Amino acid sequence: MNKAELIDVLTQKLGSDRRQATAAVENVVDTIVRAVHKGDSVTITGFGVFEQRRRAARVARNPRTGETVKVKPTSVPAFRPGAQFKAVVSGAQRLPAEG
Amino acid sequence: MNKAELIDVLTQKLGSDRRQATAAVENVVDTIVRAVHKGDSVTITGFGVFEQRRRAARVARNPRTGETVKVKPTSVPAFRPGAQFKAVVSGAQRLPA
């Protein structure tokens, strides 16, 4: 699923026009990204937690020379899948049914 | 930021009712989860890629008993942060102003 298709899907669920669904996706993404960039975590309960992490000084291998090099700490985004996302994908919980 | 706060911010950006922003968040979530569930990946370009992976043959120590067991294989969700999401968080690229 590419982003346009995500938007087509969301359009039918929301009963919006496509521009609205596009705005929603882009602005969900942007809200998340700006929070994390501030060092805040974002918990979308059930789905997962987006956060910023600070990778300590560590080792990596320099592709162009093959030498191991010690690279500097780096702040990185991460997502921890929440229990319900995991439960569903692992087969331990069924997806929501019409109700 | 909690989910309700994400919804409040989205309500404000979209100029919608809160109920609509709530639908937006929950149905974005459901669309992603369900695609990963059927084994497909969802690429939200810039942001990242949600995917399903198969963990096979992993060991673990049952911290109840202390004994090392092989854990039976499981399919798991994952998210790979996108190039641009990393570039903002790392400080490489500035956010749009």
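For this deposited structure, the header notes the method as X-ray crystallography, 2.0 Å.
Just so it is clear, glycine is given a Cβ too, placed from its N, Cα and C backbone atoms.
According to Swiss-Prot, the mutagenesis experiment A:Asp17 to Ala carries the annotation: No longer stimulates Top1 relaxation, greatly decreased interaction with Top1. For A:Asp17 (mutagenesis position), the same-chain residues that are 6 or more apart in sequence and have a Cβ closer than 8 Å to its Cβ are A:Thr11. DSSP assigns A:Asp17 (mutagenesis position) to coil, not to a helix or a strand.
Among the mutagenesis experiments that Swiss-Prot reports, A:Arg55 to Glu or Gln is described with the note: Loss of DNA-binding, decreased in vitro phosphorylation of N-terminal HupB fragment. Long-range Cβ contacts of A:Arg55 (mutagenesis position) within its own chain (separation 6+, distance under 8 Å): A:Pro73, A:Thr74, A:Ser75, A:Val76.
DSSP assigns A:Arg55 (mutagenesis position) to a strand. Where Swiss-Prot documents A:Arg55 to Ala as a mutagenesis experiment, the accompanying text is: Reduced binding of DNA and inhibitors. Inhibition of Top1 at high concentrations is reduced.
The Cβ of A:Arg58 (mutagenesis position) lies under 8 Å from the Cβ of A:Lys70, A:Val71, each of these being in the same chain and 6 or more residues away along the sequence. Annotation of the published mutagenesis A:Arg58 to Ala in Swiss-Prot: Reduced binding of DNA and inhibitors SD1 and SD4; the original residue is retained in the structure shown.
Experimental mutagenesis at this site is recorded by Swiss-Prot as A:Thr65 to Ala, annotated: Loss of DNA-binding, no change in phosphorylation of N-terminal HupB fragment. In the three-state DSSP classification, A:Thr65 (mutagenesis position) falls within coil. Around A:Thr65 (mutagenesis position), no same-chain residue at least 6 positions away in sequence has a Cβ under 8 Å from its Cβ.
In Swiss-Prot, the entry for mutagenesis A:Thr68 to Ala states: No change in DNA-binding. The structure shown retains the original residue. Sequence-distant neighbours of A:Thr68 (mutagenesis position) (same chain, six or more apart, CB under 8 Å from its CB) are A:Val59, A:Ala60, A:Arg61, A:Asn62, listed in sequence order.
Where Swiss-Prot documents A:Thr74 to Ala as a mutagenesis experiment, the accompanying text is: Loss of DNA-binding, no change in phosphorylation of N-terminal HupB fragment.
Counting every protein chain shown, the Cβ of A:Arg80 (mutagenesis position) has 13 other Cβ atoms within 10 Å. A:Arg80 to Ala appears in Swiss-Prot as a mutagenesis experiment; the accompanying note says: Reduced binding of DNA and inhibitors SD1 and SD4.
In Swiss-Prot, a mutagenesis experiment is listed as A:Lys86 to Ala, annotated with the note Reduced binding of DNA and inhibitors SD1 and SD4. Within the same chain, the residues at least 6 positions away from A:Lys86 (mutagenesis position) whose Cβ sits under 8 Å from its Cβ are A:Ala92, listed in sequence order.
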